[PDB]
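Below is one structure, written out as structure tokens; comments come after it.
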Amino acid sequence: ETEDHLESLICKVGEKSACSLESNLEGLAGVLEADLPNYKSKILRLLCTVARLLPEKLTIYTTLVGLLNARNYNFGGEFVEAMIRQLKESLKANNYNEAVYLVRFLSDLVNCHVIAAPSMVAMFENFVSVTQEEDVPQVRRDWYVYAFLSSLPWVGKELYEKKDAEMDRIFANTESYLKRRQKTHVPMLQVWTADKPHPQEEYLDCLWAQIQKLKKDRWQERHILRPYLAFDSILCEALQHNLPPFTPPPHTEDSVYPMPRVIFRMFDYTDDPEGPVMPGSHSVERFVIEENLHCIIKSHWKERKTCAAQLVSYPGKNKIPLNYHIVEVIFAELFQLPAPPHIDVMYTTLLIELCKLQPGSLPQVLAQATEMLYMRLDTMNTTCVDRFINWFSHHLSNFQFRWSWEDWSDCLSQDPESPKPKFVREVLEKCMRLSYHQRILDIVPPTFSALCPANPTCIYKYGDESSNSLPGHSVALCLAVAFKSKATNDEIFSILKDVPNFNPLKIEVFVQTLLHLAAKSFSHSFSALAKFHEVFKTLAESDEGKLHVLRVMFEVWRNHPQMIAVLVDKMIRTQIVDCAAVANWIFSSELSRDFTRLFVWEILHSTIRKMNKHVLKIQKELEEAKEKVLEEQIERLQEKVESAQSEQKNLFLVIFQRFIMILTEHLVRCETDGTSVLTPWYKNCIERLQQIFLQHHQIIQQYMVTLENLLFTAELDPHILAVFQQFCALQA
Amino acid sequence: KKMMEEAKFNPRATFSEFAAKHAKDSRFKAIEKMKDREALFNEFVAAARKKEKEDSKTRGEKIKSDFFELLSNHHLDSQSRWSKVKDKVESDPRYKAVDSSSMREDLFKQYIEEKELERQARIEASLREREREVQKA
Amino acid sequence: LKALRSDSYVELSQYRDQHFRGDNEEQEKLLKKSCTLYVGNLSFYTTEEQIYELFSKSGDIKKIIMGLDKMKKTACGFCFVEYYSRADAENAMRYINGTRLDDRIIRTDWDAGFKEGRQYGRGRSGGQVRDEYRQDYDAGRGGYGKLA
Amino acid sequence: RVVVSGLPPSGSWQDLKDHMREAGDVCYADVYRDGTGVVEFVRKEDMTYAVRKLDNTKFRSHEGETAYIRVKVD
Ligand SMILES: C[n+]1cn([C@@H]2O[C@H](COP(=O)(O)OP(=O)(O)OP(=O)(O)OC[C@H]3O[C@@H](n4cnc5c(=O)[nH]c(N)nc54)[C@H](O)[C@@H]3O)[C@@H](O)[C@H]2O)c2nc(N)[nH]c(=O)c21
């Protein structure tokens, strides 16, 4: 019971009360002291937890650890003892993001008279000292600075009352360090390359610039609520403590540090003239506001309805254009370089839940942001655009596809390849897949018809062709007859024995015919593949066969991208074709004309994931089997791991070799015909290569020797190398 | 309490903000413990917010009540048009006392809504008996 | 660690596998380990293609089984979606449940598991039981309830 | 969804719903295994109540057959 009640109450304070917060902190303060005799360990646990899991409540709980320290010095000393232990653990386990919340909780305690202001400074001095450390990844040297700077919004003001001498010498080594960092990763992490309006800044530079405006403002920010900073009635006479000498954990080969980031920015106060002035991009208020909002989503991501509510009720010290901050932060997450913190579909419905909660004001802002995103499309990164298309099209389908399409009339007279028209075409294509062809033709104006998607009709070769000069024609006609008759494999094989030339012609007449007679539904085509599965495994026993199947299937369904995708997927899972073949198919000349369409990549990534999932699965089995006949298996599971990983490496190897080949071909041709290198085709192609790295950087890391010395070498065009070097900078 | 009367209301003021505004005031220092300063701060807000509510919604009932009293002076029925009445009452302090035009019109619309009634009740009872007899048949 | 674990959208519903064999205990053990979902309120004309496109947003789908009129053998207004992993089914439960599929608000529920015969409406008239007593008009489910 | 155990031999889910309704309102019922069954209520209030009040009660079938049924939250 009691155990239960404590955790309940510890949370109540953070939650929205119905009696001034200060009161609750007053009460809970004593209550907790009264229970210290019997429940010291639990309360000591509960607080260390809310400290690393409820950052958005940082100051409500620091206060609490204060009122307590103001009634039991020895208690505070124990809490601060745990915190350091808890912090050393998070660090050793590579859970750096959790650490920051700890390191930041300590910081604010200094404002609660619990930790010696001078004490904090000594630790930070050691954090920055990491910048000197020799032969360590920059992402490591980066995290300590970030942990330091991100704290100042809380500690800085009072941490400036003391040790300004070293609290100047620290900024000194920082400034020095900040100007010596390589920024190779920025181009690969920016949502937009255009900085004409608002620049997408490297996260440390942006924060550095933020501290400055604060420092030069005498460290006086006006947002961070402070519920335990008032030590003029109690906290004053409290006896602070001293954090033991903190020696940052030595960089090991098992260390993994957060990747660098780029600050997503799309709004400024002029985007909301008639609304409370929006904190500027370089104001700490902006940082803190987005930080809490990001943390709120991190705490409630699993429950969308609770989530919207915690966002909308966010407590701001001084009024701010909340709705705008909520939308900006959600897009900041959806478009997070390659992909955000949580599953993509979560942001879609989260936004819906917010529109249902603030019916009168959220929708307009969301409609304003959509407009702005569309207008800035020209320099948005391909990976984000895809995300934009899927979000918007899925969003539309929940609001009867109602949108003011004429607002985007400008796309109508642009090269079909330009980002705007292409974006519209893709969005519409997506809307069709969530409903049907005719429905979409009906929602857009007559002027847009040209951008609507083609009717997804099957294309039989030997069909009502009547153009019979084609090879295997009659053979196909027998097949059609057999299939409609509940023919068997051997029978079909027989029909096929009468085919003149791995036999390309046999494949084509089989596929063209089998698919045509199952073109009514996905479920028909599937069973079709399952029934005559044996035939497939025969005709396509070779890679040429595998490749030819994909080629004929594409010939048949080129007007129905969703069909093509589900078929390839089904074929891979039933081993009618393998990922290598799918990869070669993607870069094949037969797809050259559709190379930049979304479905092509949606398929390639879905193939890569199946490969990855597969590898992971077998690895686990071995893992479990190794944790125990039982041997003959581990012998076998080992072999399977080998093959799986080998085929995985080969998939990345081929994909990269193909990218290098087509990009070089383009670069050379251009550098010969003195033509522009920056074509729409190039943009998609170079950014698609970048995406391979973004989506699977973890797996790709395992191939550094091969990648760094065998593929992406110096003889390669710098435009291609650039992509590789950007990737390496992610964990450099 | 005096410390809070020197600032600008701020009913949703944080305790550390309130403590910053009144920290050098002697009525603030007069209370020994920080906890009791916060408790007085919390209660006075909660009693001021409780009173603003109860006050601004007896003024609401008083604005509305006055507006009706103004209208009661003119011979209004379901016919009468607000386009016409407006130009007759627009000078009154009870008309201006409603800070909006959309709402003076709604209040007006609300305000706007024996033998013949006996015959109507006759028709109603006849229809009821007819429905009952039709159901029985 | 603490109550942040809240996952109300993934919790078991009140519905029980109708013709299921085991205890309520055996049905519940299957439901908490399932990868297959029950999808309700579809229109009679909602296709497998649409279902695939919306439900794939939460993970890869293994199979989709359309609910049918036991006697007419036509789309009934419900279906079963089966994922390869429960994590993906949970996300559908979390972010797809309660949203629009083919212009109508749908509801998902955990399902013990598909078995031959689960695809047929148990509705007295052939369709879903739900439609026998519906007193509302629904042009996606054939107008008024069967008892009308 | 709750489960039922200890139902009569000559009984169906349709007749059971008439007994479960006492809790408030039922959404679906079933009787499989030739002994145990199941029921689906609307709200948790009426549901939790059924397992509380409508527990180990005496079911009465339309065939003049009575028995003891056990309700449980599933
Ligand atoms: C609704 N539902 C169906 N299936 C599956 O889909 C198939 C179609 O059969 P139905 O023909 O759809 O089947 P039942 O639900 O068996 O029977 P029933 O539970 O009695 O219940 C409720 C629906 O009918 C209504 N109803 C039932 N009896 C009455 C009654 O006497 N009066 C009134 N007014 N309404 C009633 C009620 O409103 C209710 O919501 C079957 O294979 C099922 O397994 C579900 N599977 C899961 N996991 N979750 C669900 O929520 C679910």
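The numbering of chain C matches Swiss-Prot: 6-153, in order.
Every residue gets a Cβ built from N, Cα and C, even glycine.
Database features (Swiss-Prot):
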{"type": "MUTAGEN", "residues": "C:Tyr20 to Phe", "note": "Strongly impairs mRNA cap-binding"}
{"type": "MUTAGEN", "residues": "C:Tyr20 to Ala", "note": "Abolishes mRNA cap-binding"}
{"type": "BINDING", "residues": "C:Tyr20, C:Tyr43, C:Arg112, C:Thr113, C:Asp114, C:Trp115, C:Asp116, C:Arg123, C:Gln124, C:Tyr125, C:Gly126, C:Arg127, C:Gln133, C:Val134", "note": "mRNA binding site"}
{"type": "MUTAGEN", "residues": "C:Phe25 to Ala", "note": "Does not affect mRNA cap-binding"}
{"type": "DOMAIN", "residues": "C:40-118", "note": "domain 'RRM'"}
{"type": "MUTAGEN", "residues": "C:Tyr43 to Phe", "note": "Does not affect mRNA cap-binding"}
{"type": "MUTAGEN", "residues": "C:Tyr43 to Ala", "note": "Abolishes mRNA cap-binding"}
{"type": "MUTAGEN", "residues": "C:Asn46 to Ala", "note": "Does not affect mRNA cap-binding"}
{"type": "MUTAGEN", "residues": "C:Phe83 to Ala", "note": "Abolishes mRNA cap-binding"}
{"type": "MUTAGEN", "residues": "C:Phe85 to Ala", "note": "Impairs mRNA cap-binding"}
Entries of C:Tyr20, C:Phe85, C:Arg112 (recorded positions) sitting next to ligand 1, with Cβ under 6 Å as the cut-off: C:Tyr20
Going by C-alpha distance, which of the binding-site residues C:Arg112, C:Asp116, C:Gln133 is nearest to C:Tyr43 (mutagenesis position)? C:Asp116
Could you check the recorded positions C:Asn46, C:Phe85, C:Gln124 and tell me which sit with their Cβ under 8 Å of a chain D Cβ? none
Please list, in sequence order, the residues in the chain of C:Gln124 (mRNA binding site) that are at least six apart in sequence and whose C-beta is under 8 Å away from its C-beta. C:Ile70, C:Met71, C:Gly72, C:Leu73, C:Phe85
Going by C-alpha positions, which of the mutagenesis positions (C:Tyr20, C:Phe25, C:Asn46, C:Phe83) is nearest C:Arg112 (mRNA binding site)? C:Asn46
Rounded to the nearest Å - Cα separation of C:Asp114 (mRNA binding site) and C:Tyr20 (mutagenesis position): 8
Other CB atoms within 10 A, centred on C:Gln133 (mRNA binding site): 21
To the nearest whole angstrom, what is the C-alpha distance linking C:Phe83 (mutagenesis position) and C:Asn46 (mutagenesis position)? 6
Could you measure between C:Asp116 (mRNA binding site) and C:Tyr20 (mutagenesis position) for me? Cα positions, answer in whole angstrom. 9
Round to the nearest Å and give the CA-to-CA distance linking C:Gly126 (mRNA binding site) with C:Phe25 (mutagenesis position). 15
So, three-state DSSP: helix, strand or coil for C:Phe83 (mutagenesis position)? strand
Please work out the number of neighbouring Cβ atoms within 10 Å of the Cβ of C:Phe83 (mutagenesis position), leaving out its own Cβ. 22
Could you tell me which of these binding-site residues, C:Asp114, C:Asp116, has the greatest number of Cβ atoms within 10 Å of its own Cβ? C:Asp116
Restricting to the same chain and to sequence separations of six or more, state which residues have a Cβ under 8 Å from that of C:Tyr20 (mutagenesis position). C:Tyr43, C:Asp114
Recorded mRNA binding residues, C:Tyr20, C:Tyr43, C:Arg112, C:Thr113, C:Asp114, C:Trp115, C:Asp116, C:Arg123, C:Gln124, C:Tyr125, C:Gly126, C:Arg127, C:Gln133, C:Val134 - maximal Cα separation rounded to whole Å: 19
CB within-chain contacts under 8 A for C:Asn46 (mutagenesis position), separation at least 6: C:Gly82, C:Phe83, C:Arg109, C:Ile110, C:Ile111, C:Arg112
Which residues in the same chain, at least 6 apart in sequence, have a Cβ under 8 Å from the Cβ of C:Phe25 (mutagenesis position)? C:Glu31, C:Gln32, C:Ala117
